[PDB]
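Okay, so here's the structure we're looking at.
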Protein chains: 2
Amino acid sequence: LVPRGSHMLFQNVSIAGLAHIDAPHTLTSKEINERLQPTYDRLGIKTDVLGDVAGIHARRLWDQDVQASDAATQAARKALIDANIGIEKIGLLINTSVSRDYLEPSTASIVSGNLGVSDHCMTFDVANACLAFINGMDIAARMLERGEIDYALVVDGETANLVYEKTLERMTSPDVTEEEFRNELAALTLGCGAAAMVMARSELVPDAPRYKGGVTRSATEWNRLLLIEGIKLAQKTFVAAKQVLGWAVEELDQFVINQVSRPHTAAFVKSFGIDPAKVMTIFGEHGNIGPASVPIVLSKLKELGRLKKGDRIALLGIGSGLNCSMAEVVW
Amino acid sequence: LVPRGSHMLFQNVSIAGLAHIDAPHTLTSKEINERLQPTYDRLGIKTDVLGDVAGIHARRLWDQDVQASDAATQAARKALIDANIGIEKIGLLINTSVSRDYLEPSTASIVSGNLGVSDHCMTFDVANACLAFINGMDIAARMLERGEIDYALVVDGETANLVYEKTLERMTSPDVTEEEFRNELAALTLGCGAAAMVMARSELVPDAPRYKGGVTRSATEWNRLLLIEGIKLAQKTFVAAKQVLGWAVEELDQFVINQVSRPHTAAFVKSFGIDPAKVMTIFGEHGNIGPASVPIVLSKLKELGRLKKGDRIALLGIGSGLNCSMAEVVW
Ligand SMILES: C/C=C\C/C=C/CCC(=O)[C@@H](O)CC(N)=O
Ligand SMILES: C/C=C\C/C=C/CCC(=O)[C@@H](O)CC(N)=O
Ligand SMILES: [Mn+2]
Ligand SMILES: [Mn+2]
């Protein structure tokens, strides 16, 4: 009768399985710079924007022409093994990546066809920049909590090889200006990789990690500056999380944050007073893997044995929109 | 304790408002053919594939460079007027179109920024070829039924002007073959338009039309032939609808079908024995408006006064994937 925050949390949703793929090919910003060196000179910038401003040593790329669906399929296979279940159990598959095979059909239907889902499995894509994986988890959770399905797959594969090729080669043309060159430059922090998660009704997977859900706030009036507005949005979203999830910063055990740049992380951790030891980071070697960053970090934590039963894990993203979501997992 | 179909239907979800935009510029297939006539000759095809095989007289195009977000925004404004509510009531906005402004941010966040949504409004895109509008209605319904929100906007704007321009001009090049030309040709059945819907909790809008929900089946192994497999998927989806919604063909008052081609409609209506008078059609003058087709047809029905309290309306789509969804509205 009387609402309270805790009421809209999910009670019967768990994480049954989780996997990630690291893309194989390391590319350093050293190599990239040396390719860029003559156009650094030409325009006359002595600053190493990548290594020094952004703090990115290197990112990973695919070795072949891997399509988003290919990478998601691979991660999906691993996550079904992690969960110990066959594909015939899956009732929903959502694809959440920014990289997409086609305008249509959906990338989800391609991954579904690859894995061999049943004729009962519902499939669609969600797009929301870096927050989409959290969006897809929530959409699946609502079907699970209702009892419409028993298992769901949320997948995300990212490719940046073609982005680099076009952009690297603009940023060595004689006809490029500075406002041009500086804009294009952000393209070169992006990285490749993939992640997948199997979610389930908790009674099917007793004592699996629990997905409680979370909150979203937006500042779509905004669809130096991005950083400031991002932090302000995140502060407001943190209040909403206090109100629903009962969060205090000191009671949380990990912060799984979308992975952008050393300054952006720095600003985030200071502004909320977080112990940086509770914020695993991968941008400096993997670059920014977009919406796949969050589950990839969570999967790496699990695998390095860094999580334990009862840990409170905060998943959080600030994304173009602007949008900000925060959700809790209890390991 | 014991499941039954009716259990997973929505009890507290209504349609509060509905609007469509027709794109202004008529283009006939006559004109298009006369532009194509010399390359009909060259390859030596005496068949009028558009007018005779597909049955499309004409489609509508935008007069200016209208972006998907622009068209959705317009339809959205109309639907909020239809519903008699301000944008500050909206807690969710989902964009379901195939046409997209950017890889990111989401088209939804752009429409949201245009309308002026509150900082509480969650926004994201869904992509699933022609079925997405039905997918977005269902996603919103689950949030509404739970009580997470009170009002949602589902929007869809489609643009095809640029598709035509590139394609028309391939299909007049000297270097085009027949397998090429025939493939490209399907591009020219597509049309422009937009639709928006306001959904709400039923107690907020007493005696509004009721959204019950529906069912989905897939044949993603398939991600002349498409037609046959489509009908077979639809027949299986109809069985699922019988099992959940209790459908019989004769008990339904309208069939709101995604709008493809005269043969595809024909095959559909015969295979299920539907009275063609219960299947409003717009493809012959508007072409195929993709996922916007369904709500656009529903909006036209309402406006021509063709629906009455208690009418059972079947929304149905067969889409690339292959996927098939069917849902019920009770007017
Ligand atoms: C501090 C606020 C900024 C963090 C947000 C991320 C911006 C840089 C990116 O990584 C974007 O691609 C994220 C996105 N598109 O949603
Ligand atoms: C009879 C089965 C075929 C009907 C399906 C539609 C195919 C033609 C189109 O209109 C596609 O664009 C639909 C789609 N992409 O989901
Ligand atoms: Mn290599
Ligand atoms: Mn005109």
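We number each residue from 1, going along the chain as drawn.
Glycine is treated like the rest: Cβ placed from N, Cα and C.
Taken from Swiss-Prot, the feature Mn(2+) binding site applies to B:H25, B:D63, supported by experimental evidence. All protein chains included, B:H25 (Mn(2+) binding site) registers 12 other Cβ atoms within 10 Å of its own Cβ.
Non-local contacts of B:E104 (mutagenesis position) by the CB criterion (under 8 A, 6+ apart in sequence, same chain) are absent. Under the DSSP three-state reduction, B:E104 (mutagenesis position) is assigned to coil, being neither helix nor strand. In Swiss-Prot, the entry for mutagenesis B:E104 to D (Swiss-Prot position 97) states: Hydrolyzes 50% of the substrate after incubation for 24 hours. Decrease in the formation of the beta-keto acid product. The structure shown retains the original residue.
For the mutagenesis experiment B:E104 to Q (Swiss-Prot position 97), the note given by Swiss-Prot reads: Hydrolyzes 24% of the substrate after incubation for 24 hours. Cannot form the beta-keto acid product.
In Swiss-Prot, the entry for mutagenesis B:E104 to A (Swiss-Prot position 97) states: Hydrolyzes 27% of the substrate after incubation for 24 hours. Cannot form the beta-keto acid product. The structure shown retains the original residue.
Swiss-Prot lists B:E104 with the feature active site, proton acceptor, giving a curator's inference as the kind of evidence.
Non-local neighbourhood of B:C130 (mutagenesis position): B:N258, B:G290, B:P291, B:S293, B:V294, B:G317, B:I318, B:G319, B:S320, each in the same chain, at least six residues away, with C-beta under 8 Å from its C-beta. Experimental mutagenesis at this site is recorded by Swiss-Prot as B:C130 to A or S (Swiss-Prot position 123), annotated: Strong decrease in activity. Displays measurable CoA release only after incubation for 24 hours.
Feature annotation from Swiss-Prot assigns active site, acyl-thioester intermediate to B:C130; the stated evidence is a curator's inference.
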Interface-proximal recorded positions, chain A, C-beta separation under 8 A, candidates B:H25, B:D63, B:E104: B:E104
Close-lying recorded positions around ligand 2 among B:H25, B:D63, B:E104, B:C130, where CB distance stays under 6 Å: B:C130
Distance between B:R224 and B:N223, Cα atoms (Å), gap of 14 unmodelled residues: 15
B:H25 (Mn(2+) binding site) - helix vs strand vs coil (DSSP): strand
Listed recorded positions adjacent to ligand 1, that is, members of B:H25, B:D63, B:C130 whose C-beta is under 6 A away: none
Cβ neighbours of B:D63 (Mn(2+) binding site) where a neighbour is any other Cβ within 10 Å: 10
